[PDB]
Structure formats: structure tokens, C-alpha cells
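Novice: The structure under discussion is supplied below as C-alpha cells; questions concerning it will follow.
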Amino acid sequence: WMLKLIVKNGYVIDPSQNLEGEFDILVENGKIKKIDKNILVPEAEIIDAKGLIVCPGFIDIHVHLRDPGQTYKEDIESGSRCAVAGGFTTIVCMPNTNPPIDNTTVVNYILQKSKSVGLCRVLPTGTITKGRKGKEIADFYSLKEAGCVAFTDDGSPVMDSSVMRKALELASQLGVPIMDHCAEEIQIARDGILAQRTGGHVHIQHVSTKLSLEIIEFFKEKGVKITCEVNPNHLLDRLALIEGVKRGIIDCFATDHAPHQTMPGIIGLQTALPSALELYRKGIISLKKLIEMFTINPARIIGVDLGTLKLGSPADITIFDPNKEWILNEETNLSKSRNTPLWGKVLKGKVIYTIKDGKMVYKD
Ligand SMILES: [Zn+2]
């Protein structure tokens, strides 16, 4: 019983409030109490953030934790460690587990494990159809109760377009997004059209071409509730994506953390920041927009009240040094897996502290 914390001398950025400056942050009882220059109060621990950047906890809305089912490739505990070392305080896990997340029993398991491991907030998703088999519509009502924040069959074989349509009707009544993909243009246009028709929110999880981006942009100016994402690790035409980021058509970064233990792709959580900071060192995006795309943008997509430092919010805070050089290898790698071309290379930009609910959950 001794729990005020002050984060001092940092450079604070919070896009949601349009706050940027040399401020201090006072944290009382798990919540943000005050942002202001020059703070000192009795009975509080001081974190000295001189020379560091202080912003809302990162949120990643595209993670595979392989739990239950494949816990040798990765599991809730390792994933969680990976996420906080990566600056993430909330992650959304996909439902291609075994068994799949199509009933309250699995949802309930993932939350309980999550609370025990203690490190970051794990939000589950439910599948679109039972057993992800493709035929029948799952019970979106009960799965939303249990905690699911979105629905997706994660590749897939959807491709029956009437199913996809029932889903967006139901989703729309429930105020939760459907997540699709993992031919691309045909799919994306279909999704756009069904979204417009039903008024449901669809979120596209993979876009690889200029034409795909232009389609999304089109439906956006029509006021279609459609968003999309890109994995910053991928980014180093593979060149319209970079433009798509420049022009703000791509809403957020997400790693699509995909551990394997021998199409398929790559683990991500630990390198997302030093990867994305490459885009800033190239003047391609400002630092505020980079933080935006890890914080308030993904928060808005899954409709949770996070990714801000508004007074009263939960104290979810990432503190990072954008100039610190490190290497991902056995020494530093907190994944059970090592599948990433970035392995062994020199990264630039590292998280020094991650704070969740006013409590320090990672330290360098
Ligand atoms: Zn995925």
C-alpha cells in the first residue's frame, strides 16, 4: 500500500489528445492522475525518463499465440513476454487455435491464463463459423459476452459470399468488426460492397498491391466502415504500401505474429518498433503518426477505450529509446520460435519500460 508513480523528464507524445511536449506524468491507483510540467508529490516512486519517449501502451490487433494447441511453437506466457518486451500492453489473439475459439469454454480458458501470466492484456477473437469449418454461423452473441472483440475465420475457406454477408449483418447489430484475408482485389471489393450494403465494419488484414489500396480508399471516401493494416516488419508495388502509409489509407501497424517451429510468415512482436522507426528515420512518417498507428488507431478499430493518456484512463505506458542499438538472438529472443529474416541483424530503437495498470511489467 504505497502506489503513486511519477514518470519524469521524458518527452511525452499522445496523439489522441494532440499532446506533445516535455511533461511529467503522475500515476495514482492504476490510473493517469495528472500530466504537467514539473511534478513532485510525497510517497511515490520516480522513473527517470530523461532522453526517452513516453507514449500510450502499444496495441497489436493481429497475434497468433498458438494456445491452446501448439504450445511448443508459442503460448500465452511466452507471447505475453514477447509483447511487453515489444512495448505492447494489449494484444488481440486470432482464433485458429485447437480447439478453435468458437465456444465460451475456450474464451474462458484464454482469459484465465491471461490474468495469471499477468503481463499484458489478451483480448480474444471468435471464429465466423463453427469449427472454422465454413458452413454454420457461430453464436456471436455469447462470444461477445465471454470477451471476444471481433470475428474472423483466419484463412479460411470462406469464399461462400452469403456466409460473409450474414456475419456483417450480425456484427453490425453488435458493434464489432469482421476481420478478413490472410483475387485479393476481388475479395477486398466484395468485402467493401457487403460492408456498404449491411453497414457492418470489415477490417482487411492483408493488402499487397496499389489497386487493393485504391479500392479501400474509394470505399473510405464513400463512408464505408472499412479499415486495414500492415506489418511494419515486412516493410524493411511493395512501394504503394509505403505510399499507402504516407497518405494515411492504412489505419494501423500489426505484426501478424506467426510463430513456426521448423505462407508461413514471421514472429513480430519484439521487432515492430525498431522496424517502424525505420520509416521515421526516412522522413516517410512523423513520430506522432507512428505512435498513432500503434495506439489510438488500432484502439478505435476494436472499439476499446485504450491507447490514450487521458486523465482517468488506465496507466498503460510504453517508454522507449529510439536510438538504442540491439540484436535479436538467443540472448534477447523471448519467443519459443525464431522465424524472422530480422534474426541476428542490428536493430535501432528499443523499449526501456512497459507499464500496465500502473505496474512495471517489463524493464530493460
Ligand atoms: Zn493471421
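Numbering starts at 1 and runs along the chain as displayed.
So how was this one determined? The header says X-ray crystallography, 2.5 Å.
Here the Cβ of each residue, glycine as well, is placed from N, Cα and C on the backbone.
What Swiss-Prot records for this protein is below:
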ACT_SITE  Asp256  active site
BINDING   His62, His64, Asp154, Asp256  Zn(2+) binding site
MUTAGEN   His181 to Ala (Swiss-Prot position 180)  Does not affect activity
MUTAGEN   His206 to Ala (Swiss-Prot position 232)  Does not affect activity
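Structural setting of the listed features?
Specialist: DSSP assigns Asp256 (active site) to coil in the three-state reduction, outside any helix or strand. In sequence order, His62, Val63, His64, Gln205, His206, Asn231, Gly265, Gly268 constitute the residues six or more apart from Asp256 (active site) in its chain with CB-CB distances below 8 Å.
DSSP assigns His64 (Zn(2+) binding site) to coil in the three-state reduction, placing it in neither a helix nor a strand.
When secondary structure is read from DSSP and collapsed to three states, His181 (mutagenesis position) falls in the coil class.
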Novice: Given the recorded positions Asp154, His206, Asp256, return the subset with CB under 6 A from an atom of ligand 1, ordered by sequence, or none if empty.
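Specialist: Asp154, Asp256, by Cβ distance under 6 Å.
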Novice: For the deposited coordinates, which leave 9 residues unmodelled after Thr262 and before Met263, what is the C-alpha to C-alpha distance in angstrom?
Specialist: 13
Novice: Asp154 (Zn(2+) binding site) to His181 (mutagenesis position): how many Å between their Cα atoms?
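Specialist: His181 (mutagenesis position) has its Cα 7 Å from the Cα of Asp154 (Zn(2+) binding site).
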Novice: For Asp154 (Zn(2+) binding site), what is the secondary structure state per DSSP, taken as helix, strand or coil?
Specialist: coil
